[PDB]
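Everything on this sheet refers to the single structure shown next.
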Amino acid sequence: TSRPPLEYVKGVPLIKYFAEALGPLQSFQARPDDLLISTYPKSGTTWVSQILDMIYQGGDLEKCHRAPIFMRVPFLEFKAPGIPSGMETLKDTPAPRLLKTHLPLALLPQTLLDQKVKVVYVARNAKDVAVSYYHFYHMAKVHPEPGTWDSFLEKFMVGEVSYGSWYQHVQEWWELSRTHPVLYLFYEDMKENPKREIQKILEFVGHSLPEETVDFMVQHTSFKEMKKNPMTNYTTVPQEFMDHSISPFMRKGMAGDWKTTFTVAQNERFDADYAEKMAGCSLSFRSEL
Ligand SMILES: Nc1ncnc2c1ncn2[C@@H]1O[C@H](COP(=O)(O)O)[C@@H](OP(=O)(O)O)[C@H]1O
Ligand SMILES: N#Cc1cc2ccc(O)cc2oc1=O
């Protein structure tokens, strides 16, 4: 098998190479002017990464094409054979740095909280996440075999997928936001009103840009622009690692398209389980626009 099993670390199932990567990651030192992009997988990481990097380049799109987003925004825990690790990439990254992770809080380098690093967190509704992830598993060959949609959806509801439970991830980081600087966004809000969300990000990172530059960012962070941009669309990675003919990384970009995959039986079982897991939480997600 080329698709190795998940390895559990402190309760969290992880890609095996990412588990190994936690070793060198232990020596990682955060700076006070770092910013961390944190998400459960498939919730808009790449989207918000492109947004934050354009802001960092003061809107200059030629600066944003300097390299693929994975090299401009180092992925902390990342590693795979014949690809440079997130830690190796990080050492050539100039400050102020943007950093990406999907780690639950129980694996997050303590340095990031100690240093009070600003967090941009993005949450997305669980149903869209699930569908997105199922397809991602097929094209991104470091994951184990996804199986049928039905058996993947059952694993997703118990957290037996890479990075574990969606339900715990979005709650723990929601709770963290009351004691650490976290801007907590929803993919759906960004779909609804991208300009509004970008203005929130701007206020959060303490920058100012003219209306015209903001409007130029909305354009270049749209699904369509990001899909054809080879610096955001992951098409330059080796086909041994991601195969786009199986499923593109920039797949649909919709809120609400889970309706086209979930059967009615799956939906009813998912809803009942979801109300149990999310009962004590004050988060309200939108499943569609
Ligand atoms: N500019 C954009 N607008 C809306 N969705 C975007 C986007 N850029 C990427 N995405 C979507 O974000 C999801 C992947 O997120 P991550 O970057 O966290 O892996 C994919 O969702 P779909 O598979 O629903 O299309 C991808 O298509
Ligand atoms: N193989 C593989 C990959 C897994 C992966 C997991 C999470 C993520 O945010 C990005 C990723 O990019 C990859 O190329």
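In chain A, numbers come from Swiss-Prot; the residues present are 7-295, in order.
Backbone N, Cα and C atoms are what each Cβ position is placed from, and that goes for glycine too.
As annotated by Swiss-Prot, active site, proton acceptor applies to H108, with the evidence given as similarity to another entry. DSSP classifies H108 (active site, proton acceptor) as coil under the three-state reduction.
Of all Cβ atoms in the protein chains displayed, 22 besides its own lie within 10 Å of the Cβ of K48 (3'-phosphoadenylyl sulfate binding site). In the three-state DSSP scheme, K48 (3'-phosphoadenylyl sulfate binding site) falls into the coil class. Residues or ranges marked as 3'-phosphoadenylyl sulfate binding site in Swiss-Prot: 48-53, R130, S138, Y193, 227-232, 255-259.
As annotated by Swiss-Prot, substrate binding site applies to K106, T107, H108. Close to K106 (substrate binding site) in the fold, though at least 6 residues off in sequence, lie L42, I43, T51, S55, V79, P80, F81, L82, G92, each with a CB less than 8 Å from its CB.
Looking at Swiss-Prot, the entry for mutagenesis of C70 to S says: Increased sensitivity of enzyme activity to heat inactivation. DSSP assigns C70 (mutagenesis position) to a helix in the three-state reduction.
Under its mutagenesis annotations, Swiss-Prot gives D249 to G the following note: Increased activity towards p-nitrophenol. The Cβ of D249 (mutagenesis position) lies under 8 Å from the Cβ of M145, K147, each of these being in the same chain and 6 or more residues away along the sequence.
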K230 (3'-phosphoadenylyl sulfate binding site) versus recorded positions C70, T107, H108 - nearest by Cα: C70
Per-residue Cβ crowding (10 Å cut-off), top of binding-site residues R130, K230: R130
Among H108, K258, which are recorded positions, the residue with the most C-beta atoms within 10 angstroms of its C-beta: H108
